[PDB]
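Visitor: My questions all concern the structure below.
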Amino acid sequence: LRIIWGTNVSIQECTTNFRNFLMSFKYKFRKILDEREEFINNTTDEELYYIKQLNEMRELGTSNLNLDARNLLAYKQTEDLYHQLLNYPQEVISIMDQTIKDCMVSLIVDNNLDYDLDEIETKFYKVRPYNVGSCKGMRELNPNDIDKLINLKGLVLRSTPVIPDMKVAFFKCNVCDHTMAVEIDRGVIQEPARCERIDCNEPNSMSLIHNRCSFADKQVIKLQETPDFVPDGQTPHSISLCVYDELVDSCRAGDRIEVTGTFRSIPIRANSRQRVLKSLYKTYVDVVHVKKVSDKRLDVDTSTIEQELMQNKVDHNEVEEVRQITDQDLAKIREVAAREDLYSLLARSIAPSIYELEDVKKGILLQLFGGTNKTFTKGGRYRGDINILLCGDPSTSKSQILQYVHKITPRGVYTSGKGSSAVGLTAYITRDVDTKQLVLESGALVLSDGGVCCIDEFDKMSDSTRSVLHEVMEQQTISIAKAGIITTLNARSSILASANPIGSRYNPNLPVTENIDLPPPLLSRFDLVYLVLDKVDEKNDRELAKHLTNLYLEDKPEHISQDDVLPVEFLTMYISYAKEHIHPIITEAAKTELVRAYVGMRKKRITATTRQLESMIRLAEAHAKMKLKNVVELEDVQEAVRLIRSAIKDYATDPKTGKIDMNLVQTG
Amino acid sequence: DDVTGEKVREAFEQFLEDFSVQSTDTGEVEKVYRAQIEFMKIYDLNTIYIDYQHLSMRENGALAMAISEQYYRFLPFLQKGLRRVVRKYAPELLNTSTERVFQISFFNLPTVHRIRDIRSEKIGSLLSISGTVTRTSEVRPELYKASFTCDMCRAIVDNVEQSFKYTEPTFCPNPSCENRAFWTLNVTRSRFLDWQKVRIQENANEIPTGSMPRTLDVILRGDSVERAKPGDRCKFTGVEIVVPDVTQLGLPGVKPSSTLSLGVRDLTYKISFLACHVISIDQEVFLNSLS
Amino acid sequence: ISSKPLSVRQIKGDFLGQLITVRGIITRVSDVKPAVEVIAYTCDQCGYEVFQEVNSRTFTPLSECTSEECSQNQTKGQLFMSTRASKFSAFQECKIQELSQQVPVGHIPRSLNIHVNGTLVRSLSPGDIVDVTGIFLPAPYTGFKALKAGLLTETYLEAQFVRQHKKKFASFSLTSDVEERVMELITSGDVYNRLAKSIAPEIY
Ligand SMILES: Nc1ncnc2c1ncn2[C@@H]1O[C@H](COP(=O)(O)OP(=O)(O)O)[C@@H](O)[C@H]1O
Ligand code: BEF
Ligand SMILES: [Mg+2]
Ligand SMILES: [Zn+2]
Ligand SMILES: [Zn+2]
Ligand SMILES: [Zn+2]
């Protein structure tokens, strides 16, 4: 009994059950629930999970406890707390906050720590649950699902500037100079007619002083839905997220996130009709937890958010911006790097379904790693992005490779030729429905900052649209000067492009340049240009057909590959760690090899320029990072040169004519 | 009344009055502040340069912390303290020849916070913000001290200082009125302050990855107006202030409100910045500037 | 009369208030949004829940607790809205359109608004050819006031039952009756060639 009216929540029972769950939670219970008995490790499953976590939380001083919903589900006695929290997030979350405060006080007191208890007493401990069920989509939320904790995930299109939120207002009777303090209750701060004390009683005695009042931070984030399942004929939707407190500025635009919050509906006011509300309520989603890091994708680049990390530390947002690396996982990384065929294994673990495109898969991996992001402290900078072009015959799996890269990369945008425009990329101006005032948004290139922008059907794209590519292509920034906006935007985006040679099929008769059909300025910027060729080879075609047919044997097939491939989670761990810790440097022998290769190359087919030298440098840097080395060696430069030679099929190309002999163009 | 405000005001007066430090190797121990009072009196200037480190060294920084954390309430107290200091020492420049509105422009603060780093907790505090000047307004007069003519018991009464919101005198030259019908301003007797609203962009180097340059509107008053150049990197020192916003009514989330007969006011605001010190980040002139 | 499906043009002002069936194509369907039927306010001073019915596109909140005590006693209770306690309903403003067969010679199709409410939401999608049966109710005029001459009424159709002319593929259940019609097709033999020749028999 004693339950809150309108809810099944009872404070005593909920507090007791949550305390029991906190004290007596073993991760082996979750592993049993998740059918992980084969994967159980009682070397760490028997220890108290949330007790140790709260000990760490006390030691560090963090004020936020990230609670997992399925953790509550697994423990039998607190199973009902799962449904109670899902249906009544507000009261239940407040109850959990109080329970965490009490249990933390008990833990500190029992261990008899010497430091004063009141110093840490005054601090609001907030619980941030997540992973509350499946996505369910968003258009399916009936109005009976108001104020229920839900799971949403999607791209972050735009974010509003921080908006102050008055919680405590300060009035002052001007004659009596008496300050006033009124709190907020459901969004209203009552105006007192008379004074709080008995000094004077007047009808209009006090005046509001806004600056004296207390303001909290609120930011509105526009998220675009990406549900797993979408009903037929439905365009992508858009829901307005609202964040508070430390979560302000946590999420940048273009971040594929997974947000948990409370569904909310609010009456809306008629235009210039004072205090008349439309019956149709407007729905928005609150925010309690944000899961930026995902194991299906690479981690966000540390270099791009390095400046924002200090501001986050100041805010203490406690959002997991970058996934942490476990020690045994680091040992596994080291042993995998110790493998002899590290290069082939990593290459083939990228897009496992694709068959016999090893040179292309390689280049993709070297792009995924990237060169050293050197910082010229005198002025200027060099970024280690590598751009790849795939001009090839039809049905060679190029679009599939682009799709896989787009899935893997943290912040990537897929684009296809005529579906793009110059203003469509970069940045533009638009009008929001809610503010009804002009704002600035981000195009595909800006949203691809710190990632890969998979540009499909390159050749079909207009010459006008391709013009803006040069700026971000060379110096990795875009500087727009248009109506109302004059600034520079850093778009450190590595462009991946797929194109069909003009004629849709490679012409052996015409040279490589004429088949590719791109201007020399744009063509030279591409570090690697892959001439994927579909040749009628009986053995290769038989093998490809056998692989594709074996893909059709069973409903949910495991991939049919002779050789073992890394898990995508482990590959993401490896790539993230290699990118963010290791920053290789060049050596004298590598320098001599680079100079010799550049000289020999520059001796019709495209003429190598200094951009070719920079591509060789960046490829050598990328290869150094792949092996986990902190320096690059001459064999890596030779490998980069070999990759450049193989991408354009230099061996099969005629030396001076530029035509390709079809007898020698055969591949594996 | 507030005891803490008056106590901090008199502590500021005392600290200014007894400010002492060695001046380099020459000039011995020079009361730089007290001497600069008459130095600026020579030209009858309107600015008093309060270097932060001076206020920070004394009282183990407690005075500086009090001023920075709650500048908005303390500022009138500091104005009264400065007037009293002028009264005690160097009273020859107080009159305009009513009284010159002396400007206390702080500078040499510890850190400069970016536009993106503006936070809702630090409003009402003192800080420095660095941005690019993109749009500037005209030098429009702003009503600071006003003269009001009472519709009833008609006369002219000045010294009804203007607040942030409109204010009119409840007391009348003829007390039998006690009515505030049509208190009318006049051009010749009201007092005004120079005003300017400058729009600033976030600097290119500090732009977050994959984000647009967030902008801000900065108010310039007094002798600091008409100092910035469009496209010139500048730093602004002052206090964060909130201004009413009529646009964010349809945004999601609950809204602040009041009840007093509905007696309800829709309460929304947007954060701006009131600035005091702004700086830009014949061959004889250039030679003179040259060391 | 409800049996006969009517084109949009035949929905005159005579049929207002009745139960009618309109046959046509669906062009625009809005998202499901919560519509207020009764809004619930909480007055903590007197501990009463007061419910204001809403029966229009707009409404107005309250300021004084209209319950017996606050209106009667000198106590003036402040009342606050409660979304969870209030009543909502899934609402969708669809828009049906006239078919090409129903349009007379030389005219162009005209549309009629449908207010789908309750559990019937998400039963209509754009491009569907349906016979929606509903109540032809009037609404107060919503256009410009100058064009108003008398108590003009805008009209809509509150949907009650939806019948799809062409059933969706994703909505197939092998119910015993569908099972029998289907196995009868199987027993016909040569289902592939019979189905192939079946489409467009007029083509040789
Ligand atoms: N070498 C290959 N390895 C794997 N799948 C391939 C290969 N070549 C063709 N395919 C398959 O054939 C189709 C062609 O891929 P797609 O990317 O659509 O072609 P395109 O290169 O013209 O864009 C895909 O379904 C792909 O899986
Ligand atoms: F025919 Be493919 F899309 F290059
Ligand atoms: Mg393709
Ligand atoms: Zn008073
Ligand atoms: Zn008067
Ligand atoms: Zn009441």
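Note that chain A is numbered according to Swiss-Prot, with residues 177-779, 789-853 shown in order.
Quick check of the header: electron microscopy, 3.8 Å.
Each residue, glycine too, has its Cβ placed from N, Cα and C.
Okay, so Swiss-Prot annotates it like this:
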DOMAIN    A:518-725  domain 'MCM'
BINDING   A:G568, A:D569, A:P570, A:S571, A:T572, A:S573, A:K574, A:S575  ATP binding site
MUTAGEN   A:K574 to A  Loss of MCM2-7 complex helicase activity
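Can you tell me where each of these features sits in the structure?
Guide: In the three-state DSSP classification, A:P570 (ATP binding site) falls within coil.
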Visitor: Taking only the Cα atoms, work out how far A:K574 (mutagenesis position) lies from A:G568 (ATP binding site), in Å, as a whole number.
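Guide: Between the Cα atoms of A:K574 (mutagenesis position) and A:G568 (ATP binding site), the distance comes to 8 Å.
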Visitor: Looking only at A:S571, A:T572, A:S573, A:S575, which of these binding-site residues has the biggest number of Cβ atoms within 10 Å around its Cβ?
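Guide: Counting Cβ neighbours within 10 Å, the top one is A:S573.
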Visitor: Applying the rule Cβ within 8 Å of the centroid of the Cβ atoms of A:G568, A:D569, A:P570, A:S571, A:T572, A:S573, A:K574, A:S575, what extra residues of the same chain belong around the ATP site?
Guide: A:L566, A:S674, A:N676, A:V708, A:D710
Visitor: Counting only residues 6+ away in sequence within the same chain, which have a CB under 8 Å from the CB of A:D569 (ATP binding site)?
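Guide: Long-range Cβ contacts: A:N676, A:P677, A:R681, A:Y682, A:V708, A:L709, A:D710.
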Visitor: Measuring CB to CB from A:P570 (ATP binding site), give everything in the same chain under 8 Å that is also at least six residues away in sequence.
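Guide: Once residues fewer than 6 apart are set aside, A:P570 (ATP binding site) is near A:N676, A:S680, A:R681, A:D710.
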Visitor: Would you mind listing, in sequence order, the residues at least six apart from A:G568 (ATP binding site) in the same chain with a Cβ closer than 8 Å to its Cβ?
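Guide: Those within reach of A:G568 (ATP binding site), by Cβ under 8 Å and sequence separation of 6 or more, are A:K574, A:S674, A:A675, A:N676, A:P677, A:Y682, A:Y706, A:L707, A:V708, A:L709, A:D710.
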Visitor: Relative to the Cβ position of A:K574 (mutagenesis position), how many further Cβ atoms are located within 10 Å?
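Guide: A 10 Å sphere around the Cβ of A:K574 (mutagenesis position) contains 25 other Cβ atoms.
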Visitor: Looking only at DSSP and grouping its letters into three states, which state does A:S575 (ATP binding site) belong to?
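Guide: Note: A:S575 (ATP binding site) is helical by DSSP.
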Visitor: Out of A:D569, A:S573, A:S575, which binding-site residues lie by ligand 1, with a C-beta less than 6 Å from some atom of it?
Guide: A:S573, A:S575
Visitor: Filter the binding-site residues A:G568, A:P570, A:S575 down to those with CB closer than 6 A to an atom of ligand 3; keep them in sequence order.
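Guide: List returned for ligand 3: A:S575.
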Visitor: Running a distance check here. Ligand 2 versus the binding-site residues A:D569, A:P570, A:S575: which have CB less than 6 Å from one of its atoms?
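Guide: Only A:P570, A:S575 meet the Cβ criterion.
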